[PDB]
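Asks: Before we start, here is the structure in question, set down as structure tokens.
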Amino acid sequence: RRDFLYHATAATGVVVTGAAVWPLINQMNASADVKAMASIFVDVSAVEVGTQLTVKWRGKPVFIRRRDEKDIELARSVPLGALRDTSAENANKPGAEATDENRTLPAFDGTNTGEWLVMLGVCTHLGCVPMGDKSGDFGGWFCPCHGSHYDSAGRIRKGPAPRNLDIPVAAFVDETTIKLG
Amino acid sequence: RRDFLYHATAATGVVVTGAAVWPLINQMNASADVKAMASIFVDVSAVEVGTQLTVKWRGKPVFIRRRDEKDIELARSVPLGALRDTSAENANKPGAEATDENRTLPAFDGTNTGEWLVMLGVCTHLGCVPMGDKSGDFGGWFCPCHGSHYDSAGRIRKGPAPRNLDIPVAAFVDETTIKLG
Amino acid sequence: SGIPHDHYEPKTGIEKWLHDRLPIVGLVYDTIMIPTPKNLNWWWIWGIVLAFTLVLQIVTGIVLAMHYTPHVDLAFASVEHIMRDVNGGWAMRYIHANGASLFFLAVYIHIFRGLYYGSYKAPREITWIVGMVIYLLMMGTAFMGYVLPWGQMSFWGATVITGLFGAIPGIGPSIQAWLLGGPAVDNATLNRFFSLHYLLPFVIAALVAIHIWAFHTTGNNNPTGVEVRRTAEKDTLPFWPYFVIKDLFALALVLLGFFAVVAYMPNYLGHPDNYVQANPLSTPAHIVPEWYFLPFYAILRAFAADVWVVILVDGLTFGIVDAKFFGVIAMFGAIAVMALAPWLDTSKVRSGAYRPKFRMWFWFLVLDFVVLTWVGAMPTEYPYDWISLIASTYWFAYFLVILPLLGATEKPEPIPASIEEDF
Amino acid sequence: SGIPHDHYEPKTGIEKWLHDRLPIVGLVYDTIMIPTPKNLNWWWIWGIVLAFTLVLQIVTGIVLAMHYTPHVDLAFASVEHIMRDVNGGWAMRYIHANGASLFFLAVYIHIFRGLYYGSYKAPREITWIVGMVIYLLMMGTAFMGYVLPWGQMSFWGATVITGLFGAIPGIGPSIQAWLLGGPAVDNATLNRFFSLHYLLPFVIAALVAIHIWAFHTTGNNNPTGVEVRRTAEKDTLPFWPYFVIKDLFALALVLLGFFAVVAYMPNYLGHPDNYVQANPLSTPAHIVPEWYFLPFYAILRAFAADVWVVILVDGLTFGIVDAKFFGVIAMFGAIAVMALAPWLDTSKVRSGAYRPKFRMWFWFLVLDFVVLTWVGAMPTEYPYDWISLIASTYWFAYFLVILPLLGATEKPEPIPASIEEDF
Amino acid sequence: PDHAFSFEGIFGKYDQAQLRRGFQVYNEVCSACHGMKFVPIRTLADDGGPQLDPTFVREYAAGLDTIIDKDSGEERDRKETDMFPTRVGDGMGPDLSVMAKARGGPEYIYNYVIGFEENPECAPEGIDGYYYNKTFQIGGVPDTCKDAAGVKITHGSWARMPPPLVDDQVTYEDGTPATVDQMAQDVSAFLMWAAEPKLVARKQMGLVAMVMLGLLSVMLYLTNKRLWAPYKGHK
Amino acid sequence: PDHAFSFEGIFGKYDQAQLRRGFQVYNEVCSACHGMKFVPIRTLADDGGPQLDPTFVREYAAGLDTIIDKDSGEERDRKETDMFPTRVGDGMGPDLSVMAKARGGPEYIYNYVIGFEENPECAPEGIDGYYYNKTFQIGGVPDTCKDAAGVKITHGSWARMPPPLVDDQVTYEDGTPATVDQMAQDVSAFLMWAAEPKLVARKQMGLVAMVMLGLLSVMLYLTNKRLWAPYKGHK
Ligand code: HEC
Ligand code: HEC
Ligand code: HEC
Ligand code: HEC
Ligand code: HEC
Ligand code: HEC
Ligand code: FES
Ligand code: FES
């Protein structure tokens, strides 16, 4: 029939066109050489605890910074109230409250948390690198792209950045190493 | 006047157009990163005449070797007969016979030829680098890629290599220098 | 009326055998002897400026691409190879880089000329639509291009102006990764941008093709709310040679100033930090993307829930429309509303030379544009936040409410007849 | 006669407000409902094939350029990155590489269809000129492109097909150096070729624009020596939907065969030596540039002063016209004479379906083309030299002398009237 | 007869046990001189070929040579993301990444590895440092074996590679007679993988496309026959 | 006053003696830590700047560090065609190729090299391993010198570079008082050369183009005034 045959030819043409177009839009997706996206062993190795440590990975920096008591007490003295993001972005654990006890890090294979904190050095606003070394209006990190003030533990404050600095999955290698991935 | 003014405006437009076009045709010419390549010099400067001298250029080595009497006499005692390539590949002169008098080199700006010989250290078979320092079955160069025996003056012998070792265009710089290009 | 004067191909045998391919018919009848009014001021030149600038950019780029190598390890080096070894080098690069500046400066005056003399008003909607489409294409182009030198500002500008697409929910990260070629910026992004950057200009030329086709079919706007009175039209001198020569004179002046800049003040409009190689591990202070995107950058980074007029706390009613998404929508709307204008101005009138209130509001709009330009560079600390909020609010207010109210109660002026204004 | 049927924009308000930009008027009146005769065989499809192939090549290339890195040290590696990592990879490359083959195959049939049915005869000269211009552009394009992989055949093909320009005296070496970016081949040549290779296709599209404009203004040839009898023309059905569907059917078949090749016989038309990296120090045996340049390669390397019909010993009268220059002139002339044809055939007649002697000579010409194709690959040793000389001589003889003699004494046939051939 | 492989045809998606055997052979024999830079190690887990266990891949990678770095010069642990090593000179050979395409290809490798017999009865002395092959055609030939105009009278020529394998060079874990011929076939298939890993996807795409386009073409033929009916009915 | 250079204006084609002095200092002082990879050694003969004698250039090149190769790993002779060396880490600094543009530029270098005075009377102890500079603004500051909201009360900050020169560090062959200020000016000019070598050509092109375009524009103005005369005469 007129209608059936004509419309079916059109439908088949459309289907073939789409099957030909899809790969032109698929090739731009992540290739296999980008699929890898594996881990990294960074050795703390006497980093002069208290200043900072940065390492490249996945194309972004991974901040490994020891803790300075004044920085710590400022951290542990932050009630969940008045905290923009209270989710503790760290993916090594569940959505537990953004508390310093959970938010600092694993305990060297021992039992302590208020001494090391390794987070992803990527501002959640649009992905800039905040400046460290005690900066901003909260004694933490300051993003120069738009002015986002981070706190000691990395939770976002005073700016457009919606959430704190995430924490990748990482465990220790028996007191001198870090495993990123 | 009508004619003068109109034609002069047209002429000025044309002149400006040409002054703007010329560089468009100039950028395609040799950039500065390439000029420093056409002209390369090699300061011989007491190379302990008789062993060898090699220098990189154009991505291939340029062999500058002094002459050892035994090597010389073996050279000058080679009749054109039984010589695979009798063309004297050297491009600093015409297709004159591959004779040692023409095949050795210019004469320091003086008058002598049986003392220096600079050829392109590239086997004519497929472009390997023959080993020097008196090697092979003819007291010259030996190609390890397929076994081509070169002679004292560089003429091919005993192998698949069809022709001898070419000689680039080179002149002297008054008794201590060589100009390659 | 609309005298095309096809020339009837009566010249000679050459002009008679050309009846195979009409081409000269087109040129003569339409694109050279196009009747244009006499009442044209010096604001109707910038289109010639834009066409010439586009040709210039295309040419210089085709030349640079003969020496630029798209790769993280060889881009900077190739740029220096250009500025040092190549014969002309610095000229091509400075002419390419700065000419973009002139291009955008010229489109700004081209656009604001339009808003004044009702060039968006009917029957000239298609031209406006095509022009906004172009503006978008050329913004994207310049963005893709600022990245190629792989300096320091390149990296971070790309980072943020791609995190935008990732702000939105559900389909943000996917688009981000599909655009960057990966999670973050690297050589893949560079290749995409180079290709794309080397392709869109031709689309722009075609769109310019339609841009020129439209306003030849539709008469050029004129300082007055009047048409060429087709019904024989003693007004409306032709384009060639009169307006051609006028535009070429202005263009010569503009190129004179442009080359003076190129030769004495070339690094003025640039960011020095783009002369240091990239470090994904260190961000400089005051990225300040560029100067032709500061308005929208400010409209973006203004809404942050930091004012009593903060509509973000109210938009939080829906848990999905956070701040970032709100700013992105605000920017896209800042442009979409400018595109929608011709269907918002409810006035059966024309050029604001006979609408005073419109004059005042329009000059306030120009001032707002300049202010936004100056604010995108300054931090988000008090008082600049209030300023940016006020300016964005006025932009939206103008384009949404102000024009209807005028179209209602804005006719205290005697309109001029007889486009032949022999004053 | 020549019914354009502009549609009068009577559809509705949408088709009436489109009086701002005519565009749909153009499409409908001209480029869709273009009266074409009924007498069309299956040889009038290859233009659609060429247009589609051009689009295909442009698209696939724009995709590849997102992963190809023009540099001697990173081209091969990027090509392998494509064929291995990228999602589609091999497809794009094989479709790009082979589609060039189909492109040239299709232009060959497009051209020889033309020589038979007097499509170069008046009043269709402009189409012929434009087509030869295109042919030149696309040859140069394919040449620039075969170089980009920086294999082994790339290098040496470039070397020789650039030494050509250097053969000529006085201005040979200068042009050679200005084209290679230096004395010999290196990255500079690669950048030039990539840019150029990424730019000419658009010029080709424009030229295709004029190509299509011409034969719409000038009626499509038709199997016979007759026109559409404009004065109403019961003959000359429209293009859409009839011929559109016919061409699309043939195109589907052609793409079917093409993809079967791509998927089973992709490396067949290629040279394996292009899969080994380049060595400027070692040349392989039987460079054999490609298969769409062998005719002219043979016409070039035929004249060598090695036959009693050797006109080089006679051209040596002038000490400047040596052999090399003679072969180069012979090739340029092999093309220039094909372009000059329409002013050499002195016949007030048309398609060789009514000119027998012309049929015989034309089939001999096709055979000569095939022979030249087969000879450019075989050495210059006896007997192939005599064969190449004979074939080139016949090519030139046909195009110079044969057509005049026919036009003189070639009308023993009853021409058909009434292009409505209801047989 | 010709000992056709599995992939030689419209089907034959790279029987994988053959490829694992070729891998046992390549890493223990050919790797001593040859390399495959154009080949990432992670491909030993991608489908189509040897779908080995990733952990074994990481182990085998760390057990290879040291590829230093691209940013900070320091001998790393050679992670799978890197490429196979490269043996370059001083008694070494070319790269086998795509040698299966730079020559019907794999049959060349099979009939090359196969064939290193003693020197014939024209030049039994042979050559010092060079060994004889019956199929390589790009090697030197002594003057004693050439004809009157330089052409060789031997089937093959003299190759610089020594005989790679003896009667029972290695053991197969699966259980199989590891004679020279089976090893040659297996390694040829492995190299063909290293060169064309996306073969099976090629064939499946070809099938799908042939089918869809045959369908489209048939439908268009029907449409054409229909439209052109009232004009081709009286004749 | 501001100690303007020669090139600071519409003229000033890089007084070359100043650049030779800056070179004497750069290779003997700054080269110990800094590098200029973006600078070929063959530019010390190109016009515009130091038009030194090529032979001295080849000597000075061969007398530098060893840049190995790109094809065959082997420590060569560091031919001029190569680029200046690179000092990368372990107590070293950035590259000075284009530092004269990544900051009015050279005045930054002058007023930076100029100024390393002792620690002020807010933190006289200072810092261990860091030294104080009047004009660097991107360095750390002790908490004793910061205000109530993190801003520094010092003019400059603490830079990791030590004082590069004393009262009379080197001799000038031409004959000139080699105090610190003259050396600073000279080296600033040398770096500006290394960054903008094609300055003088820039200025000459600008002059030529301004002239030609003024001429063209005047002629077009006359043509316009003429053509538009019969329409602007009665009013
Ligand atoms: C050194 C002891 C080698 C080992 C072990 C293997 N190969 Fe090799 N190979 C080697 C050299 C020096 C050469 C060059 C030979 C020449 O005359 O140029 C080769 C060459 C090959 C080739 C290419 C043959 C050609 O036609 O060019 C192939 C296909 C090849 N070799 C295969 C191969 C395989 C499969 C091996 C492991 C079983 C192997 N070779 C080992 C040096 C050495
Ligand atoms: C090591 C002993 C050095 C020598 C000798 C010189 N420089 Fe240097 N420089 C050095 C370091 C470690 C740094 C980094 C300082 C920091 O705090 O990051 C620098 C920096 C510079 C700069 C950049 C300043 C800036 O604003 O970033 C300049 C312009 C500079 N140095 C100039 C310079 C000159 C001209 C020298 C020779 C006279 C010189 N330096 C020597 C290390 C060392
Ligand atoms: C044929 C290629 C090509 C075309 C067409 C082209 N450019 Fe570019 N563009 C380049 C290259 C190459 C670079 C990098 C070299 C450079 O920065 O000068 C570049 C860089 C840029 C830069 C950064 C300049 C710098 O030095 O940082 C801008 C801005 C830019 N392009 C804008 C544009 C715009 C806007 C257009 C047209 C609408 C355009 N370009 C047309 C090739 C081109
Ligand atoms: C967003 C708006 C917009 C943009 C961007 C734009 N145009 Fe226009 N253009 C207009 C309008 C409106 C007119 C007035 C048409 C009329 O008067 O009929 C116009 C008119 C013109 C004219 C004729 C009269 C004049 O003003 O000179 C030219 C030529 C022209 N444009 C060229 C260009 C070119 C070239 C570009 C870009 C490369 C461009 N325009 C970009 C909207 C735009
Ligand atoms: C947008 C870019 C682009 C366009 C348009 C384009 N190509 Fe290419 N072409 C490439 C790239 C990239 C390569 C190198 C990668 C490759 O060889 O597949 C290439 C390579 C080639 C090759 C060698 C193929 C091979 O694998 O050795 C040929 C032949 C070729 N092009 C011909 C053409 C012709 C003919 C046209 C149109 C008339 C065309 N190309 C259009 C980008 C393009
Ligand atoms: C050197 C000659 C030549 C070349 C090359 C050429 N054409 Fe043509 N083309 C012709 C002639 C002659 C005609 C017949 C015109 C007529 O019958 O009025 C024609 C007709 C056509 C037609 C309409 C009738 C037909 O034969 O299909 C199309 C469509 C077409 N060409 C497209 C193309 C495209 C697309 C290209 C290249 C990408 C191309 N041609 C290359 C000479 C050429
Ligand atoms: S990007 Fe980090 S705050 Fe804007
Ligand atoms: S390559 Fe020199 S002899 Fe074979």
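Residue numbering for chain D follows Swiss-Prot, covering 2-232, 237-428 in order.
Every residue, even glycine, has its Cβ placed from backbone N, Cα and C.
Pulled the feature table from Swiss-Prot, pasting it below:
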- D:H97, D:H198: heme b b562 binding site (BINDING)
- D:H111, D:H212: heme b b566 binding site (BINDING)
- D:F144 to L or S: Loss of binding affinity for ubiquinone and ubiquinol (MUTAGEN)
Asks: Which of these recorded positions (D:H97, D:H111, D:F144, D:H212) have a C-beta closer than 6 Å to some atom of ligand 5?
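Replies: The qualifying recorded positions are D:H97.
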Asks: Please list, in sequence order, the residues in the chain of D:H198 (heme b b562 binding site) that are at least six apart in sequence and whose C-beta is under 8 Å away from its C-beta.
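Replies: When sequence neighbours closer than 6 are ignored, D:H198 (heme b b562 binding site) has D:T142, D:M145, D:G146, D:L149 within Cβ distance under 8 Å.
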Asks: When a 10 Å sphere is centred on the Cβ of D:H212 (heme b b566 binding site), how many other Cβ atoms does it contain?
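Replies: Here the count is 22.
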Asks: Which of these recorded positions is closest to D:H97 (heme b b562 binding site) if you go by CA atoms: D:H111, D:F144, D:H212?
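Replies: Its closest listed neighbour, by Cα, is D:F144.
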Asks: Cα distance, D:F144 (mutagenesis position) to D:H111 (heme b b566 binding site), nearest Å?
Replies: 21
Asks: Rounded to a whole number, what is the CA to CA span in angstrom between D:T232 and D:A237 on either side of 4 missing residues?
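Replies: On either side of the break, the Cα atoms lie 6 Å apart.
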Asks: Do you know offhand how many angstrom separate D:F144 (mutagenesis position) and D:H212 (heme b b566 binding site) by C-alpha?
Replies: 23
Asks: Please give me the CB contact count at 10 A for D:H97 (heme b b562 binding site), counting all chains in the structure.
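Replies: Step by step: centre on the Cβ of D:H97 (heme b b562 binding site), count other Cβ atoms within 10 Å, giving 18.
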Asks: So if I draw a 10 Å sphere around the Cβ of D:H111 (heme b b566 binding site), how many other Cβ atoms end up inside it?
Replies: 19
